[PDB]
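S.K.: Please find one structure pasted underneath; my questions will follow.
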Amino acid sequence: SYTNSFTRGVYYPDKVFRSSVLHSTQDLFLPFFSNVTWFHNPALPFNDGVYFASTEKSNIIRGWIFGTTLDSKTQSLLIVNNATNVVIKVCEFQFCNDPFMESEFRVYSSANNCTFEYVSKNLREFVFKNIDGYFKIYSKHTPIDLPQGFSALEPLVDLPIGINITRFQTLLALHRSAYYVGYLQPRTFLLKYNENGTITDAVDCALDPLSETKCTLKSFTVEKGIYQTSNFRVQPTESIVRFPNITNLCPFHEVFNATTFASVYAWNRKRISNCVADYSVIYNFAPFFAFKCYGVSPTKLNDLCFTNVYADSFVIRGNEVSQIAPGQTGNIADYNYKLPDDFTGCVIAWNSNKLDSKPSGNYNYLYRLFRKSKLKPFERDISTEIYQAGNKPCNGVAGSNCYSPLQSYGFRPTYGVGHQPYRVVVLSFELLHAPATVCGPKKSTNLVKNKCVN
Amino acid sequence: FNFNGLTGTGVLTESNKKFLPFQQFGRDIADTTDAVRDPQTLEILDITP
Ligand SMILES: *[C@@H]1O[C@H](CO)[C@@H](O[C@@H]2O[C@H](CO)[C@@H](O)[C@H](O)[C@H]2NC(C)=O)[C@H](O)[C@H]1NC(C)=O
Ligand SMILES: *[C@@H]1O[C@H](CO)[C@@H](O[C@@H]2O[C@H](CO)[C@@H](O)[C@H](O)[C@H]2NC(C)=O)[C@H](O)[C@H]1NC(C)=O
Ligand SMILES: *[C@@H]1O[C@H](CO)[C@@H](O)[C@H](O)[C@H]1NC(C)=O
Ligand SMILES: *[C@@H]1O[C@H](CO)[C@@H](O)[C@H](O)[C@H]1NC(C)=O
Ligand SMILES: *[C@@H]1O[C@H](CO)[C@@H](O)[C@H](O)[C@H]1NC(C)=O
Ligand SMILES: *[C@@H]1O[C@H](CO)[C@@H](O)[C@H](O)[C@H]1NC(C)=O
Ligand SMILES: *[C@@H]1O[C@H](CO)[C@@H](O)[C@H](O)[C@H]1NC(C)=O
């Protein structure tokens, strides 16, 4: 069941005396005329303070239990009252999921690591809040479903615990021989102070236009007139981002697809202009035996862009693809094609055995294996001078200790995986200084009308 | 004077107001401290400039 508070859950925001002074405050209060649960018990939330009333000439309500997990592995508070007196306690517990002669206390079964102890009809209201490691408790004491009236709640306790709280419960005395739960929100109120300094009335500056007027004037009696109280501002929904086309899509279908690629020693470099780049055609293109991005995210490619992108091409052997990578060594990544150590593109390679290999040999794909000095990052060399290994001049003729540096793959169809010709296309990304350059396409947010928002 | 945190200057005088038994100091309209309670003896004293 649910019930309606009327004007309930007002507490003194702090010390400091005070008299007749319609004083205005901003704090966490229980709004007037609220929807308070009814109970005749389970784990509730906390989320921001709690109002809590109860009624009974006997004492069935015997304290609460607080915390995040209400068990071990994290700390919690426990506030109890046997027929003797209150027992605050802070340990790590093990709480019964339903915790509750005159013999009693099946509440918990563990009291480890205690970091705080303490020992020593009717309507009993309480306000519990928890700010900056302090757990504040206000309470009242007014004797006769709730009724209707005003009664401000006076501070009781202050505990410098540090505990986190997300949940709480209640404790009841069984049979062997009614309570409510509100929540608190940040409101602004206008409290009327007596001449002795007690709060006798209040106004919930956030209810009906009358209360907002009382709040604006800082009073409990408004005289006839007309008062400006606030403002009305329509609200905008969604954010429509308009922009221009970009048609010219990445001419990627001209580099991946040409009838012939170039050999490794003299690779082809086709540089991309300023357009829109669609990688959805390559990502869903083919088997792609190897596809490793290093700098940019392969799954979010459509969200970044840079000034200029570069696309290289060559044809390397099978077991040498593992040398097209930042920081490798071998006959391929030292004399023919070296990648810098701050690479930012994406290397991709797929099998091309049935296209670039013919029977009886295919001697049209070369690779240089003799160079006097290792290659610096991103340099291309097309020299064909005789590499001279010994000490005798040879003036440019093949023979002894003077070898020709260009040799050709013997590509044939009856090879094992690791010697079949593979095609490679290495992309590189770069942002020097240009503000608006080649960039990926997005979604043209439709344009709406007769609706303000953004 | 310094009253457990309240730092100020002025003449202190015996009061005849009555706080509630959890209130430490009193304030005026326009928000200036004008009364305190002595922590040890628990009596209210006015603070005039
Ligand atoms: C690369 O070129 C080949 C043709 O040499 C393209 O293959 C065509 O694919 C389309 C769609 O499946 C077919 O309608 C054509 O008949 C194919 N061509 C031939 C000659 O059969 C291939 O699509 C091209 N790559 C890209 C990305 O466009
Ligand atoms: C703080 O301590 C002082 C003493 O150090 C307390 O003063 C006592 O007050 C009572 C009045 O109830 C007198 O009967 C005692 O004779 C006082 N003692 C001395 C040594 O003067 C004072 O009460 C304490 N503060 C509080 C709030 O109790
Ligand atoms: C309280 O909220 C519940 C949520 O469904 C609603 O059913 C009920 O009518 C509300 N009570 C009041 C008094 O508005
Ligand atoms: C009441 O409960 C507390 C909880 O630990 C306990 O310490 C105290 O002894 C109990 N009262 C009596 C009379 O045993
Ligand atoms: C809390 O209790 C557990 C189990 O008793 C123990 O392992 C742990 O050391 C205790 N915490 C501290 C700070 O000692
Ligand atoms: C309380 O829980 C939050 C979880 O978001 C955590 O970040 C915070 O540190 C906890 N409180 C303390 C005092 O550690
Ligand atoms: C409290 O207030 C009442 C009415 O406002 C007044 O008559 C009384 O003198 C004040 N002081 C008390 C009861 O000590």
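In order, the residues displayed for chain B correspond to 541-589 in Swiss-Prot numbering, which applies throughout.
The backbone N, Cα and C atoms fix where each Cβ goes, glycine too.
What Swiss-Prot records for this protein is below:
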type    : residues        : note
VARIANT : B:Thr547 to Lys : In strain: Omicron/BA.1
VARIANT : B:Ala570 to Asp : In strain: Alpha/B.1.1.7
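A description of the local structural setting of each listed feature is requested, covering burial, neighbours and distances.
M.R.: Neighbours of B:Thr547 (variant position), defined as other CB atoms within 10 A of its CB across all chains, total 8.
Secondary structure at B:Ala570 (variant position), taken from DSSP and collapsed to helix, strand or coil, is coil. The number of other CB atoms found within 10 A of the CB of B:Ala570 (variant position), across every protein chain shown, is 5.
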S.K.: What whole-number Å value do you get for the CA-CA distance of B:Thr547 (variant position) and B:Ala570 (variant position)?
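M.R.: Answer for this pair: 18 Å between alpha carbons.
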